[PDB]
Amino acid sequence: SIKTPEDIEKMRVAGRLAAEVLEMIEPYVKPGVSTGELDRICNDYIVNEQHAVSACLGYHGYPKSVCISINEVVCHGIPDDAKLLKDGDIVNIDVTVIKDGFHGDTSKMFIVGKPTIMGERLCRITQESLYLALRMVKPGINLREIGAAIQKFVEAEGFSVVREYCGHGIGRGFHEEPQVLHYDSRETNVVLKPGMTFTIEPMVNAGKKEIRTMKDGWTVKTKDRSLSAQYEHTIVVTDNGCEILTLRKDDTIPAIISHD
Ligand SMILES: O=C(Nc1nccs1)C(=O)NC1CCCC1
Ligand SMILES: [Co+2]
Ligand SMILES: [Co+2]
Ligand SMILES: [Co+2]
């Protein structure tokens, strides 16, 4: 749908909160911490300090506040008090906060302790795949073009794009239309218009594209057990570009992108 300025104002708030959860949690992502504790830290911050709520907690049956996906876990990794992070791990923490009725959805990769060459590369390339997509967002561009660009970039770096999961519209709803595929598909025919709000969250595997759902029904792993990485931002299409609503202090892309 198309958001009104009033709606967007609220999404800036929700987006900022979600981004601040990732900024706040970064220092905590080190060797020895459990994903369960990280989840608790995020939730306590969201509820007690931001006076907001995790959109993930309870969503479609999800049992935790954030999704934490380590190494080969592609997405929806369930925080676990017994799962400890260690040197070299690449970890995605996907956050979604609701505030004043609107959602802010974002994720980033954290590398624990000493990064491995491939781990740093996969994360960097993945973030750049998101950045290149964000730099294309403007009225008139077709979402299919963005998916094509992401895939082309990722595969040229020897990595694969997960097909199953995609970006999504967002607002009062967590996952609204349209679907934002991260690969070229004729199924995609959406011309961007001002006011549209959605996410871009490419999941990239170091190995093959195939994935598999684990026994908990949420955790997804690469079929070949290769490393996987993902970054995500929620944006609003502006009259001549876009505004990243979940920009962080560490992001290396501007919040307001304009074309012409
Ligand atoms: O439900 C999804 N993600 C969640 N993260 C935390 C709680 S729920 C999700 O990505 N769903 C998509 C796959 C099916 C429909 C869209
Ligand atoms: Co999800
Ligand atoms: Co997300
Ligand atoms: Co999302």
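Numbering of chain A is taken from Swiss-Prot, so the residues present carry the numbers 4-263, in order.
Method on record in the header is X-ray crystallography, 1.7 Å.
The backbone N, Cα and C atoms fix where each Cβ goes, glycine too.
Residues or ranges marked as substrate binding site in Swiss-Prot (evidence: experimental evidence): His79, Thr99, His178. When other Cβ atoms within 10 Å of the Cβ of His79 (mutagenesis position) are tallied across all protein chains shown, the result is 21.
Sequence-distant contacts of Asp97 (mutagenesis position), defined as residues of its own chain at least six apart whose C-beta falls under 8 angstroms from its C-beta, comprise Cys59, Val69, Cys70, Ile71, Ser72, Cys78, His79, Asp108, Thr109, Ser110, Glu204, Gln233, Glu235. Swiss-Prot lists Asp97, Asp108, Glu235 with the feature divalent metal cation 1 binding site.
Annotation for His171 (divalent metal cation 2 binding site): same-chain Cβ neighbours under 8 Å, separated by at least 6 residues, are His178, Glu179, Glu180, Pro181, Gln182, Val183, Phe201, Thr202. Marked as divalent metal cation 2 binding site by Swiss-Prot on the basis of experimental evidence: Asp108, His171, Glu204, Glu235.
When secondary structure is read from DSSP and collapsed to three states, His79 (mutagenesis position) falls in the coil class. Mutagenesis annotation in Swiss-Prot: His79 to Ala, described as Reduces activity 100000-fold for the Co(2+)-complexed enzyme, but only 2.6-fold for the Mn(2+)-complexed enzyme; the structure shown retains the original residue.
In Swiss-Prot, a published mutagenesis experiment is listed as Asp97 to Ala, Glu or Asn, annotated Reduces activity 50- to 580-fold depending on the metal ion bound. Binds only one equivalent of the divalent metal cation with affinities identical to the wild-type enzyme.
Taken residue by residue with DSSP, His178 (mutagenesis position) is part of neither helix nor strand, so it is coil. In Swiss-Prot, a published mutagenesis experiment is listed as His178 to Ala, annotated Reduces activity 9000-fold for the Co(2+)-complexed enzyme. Binds only one equivalent of the divalent metal cation with affinities identical to the wild-type enzyme.
Taken residue by residue with DSSP, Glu204 (divalent metal cation 2 binding site) is part of neither helix nor strand, so it is coil. Sequence-distant neighbours of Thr99 (substrate binding site) (same chain, 6+ residues apart, CB-CB distance under 8 A): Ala21, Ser57, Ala58, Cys59, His106, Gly107, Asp108, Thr109, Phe177. Under DSSP, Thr99 (substrate binding site) is assigned to a strand (E or B) in the three-state scheme. Listed in sequence order, the recorded positions among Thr99, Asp108, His178, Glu204 whose CB lies under 6 angstroms from an atom of ligand 4 come out as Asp108, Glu204. Max Cα-Cα distance over the annotated substrate binders (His79, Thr99, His178) is 15 Å.
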